[PDB]
Amino acid sequence: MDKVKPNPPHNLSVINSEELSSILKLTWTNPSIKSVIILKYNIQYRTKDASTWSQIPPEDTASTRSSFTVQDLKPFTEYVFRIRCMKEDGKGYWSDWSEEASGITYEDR
């Protein structure tokens, strides 16, 4: 009745590794697909107060991931992530965004 799209890489969480005020582990749940077919992901990051978005390029996230330990984040400040997935090639008629996930890099002191 509508379109064709490889379903959101949903359940996007920013779970922090206890003490690590430099790192958030961004975890998500791939469409449904199992132990084959390469999925390519656009994970864009930035600070809570930024106008436009930065990037985690589809390199790590160029073959079906479901998790990524994001490193080099400013302490105590909220860094926010936005992801969607396409199936192998460039033909990918995008799945409507997984969601926004917003993570605070604990405290420096």
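Numbering starts at 1 and runs along the chain as displayed.
Note: Cβ is positioned from N, Cα and C throughout, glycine not excepted.
If you look up Swiss-Prot, you'll see 8-108 marked as domain 'Fibronectin type-III 2'. Swiss-Prot lists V36 to G (Swiss-Prot position 252) among its mutagenesis entries, and the accompanying note reads: Induces ligand-independent activation.
A coil conformation is recorded for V36 (mutagenesis position) in the three-state DSSP classification, outside any helix or strand. Counting only residues at least six positions away in the same chain, no Cβ atom sits under 8 Å from the Cβ of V36 (mutagenesis position).
The DSSP breakdown of the domain 'Fibronectin type-III 2' (8-108), given as helix, strand and coil counts, is 0 helix, 35 strand, 66 coil.
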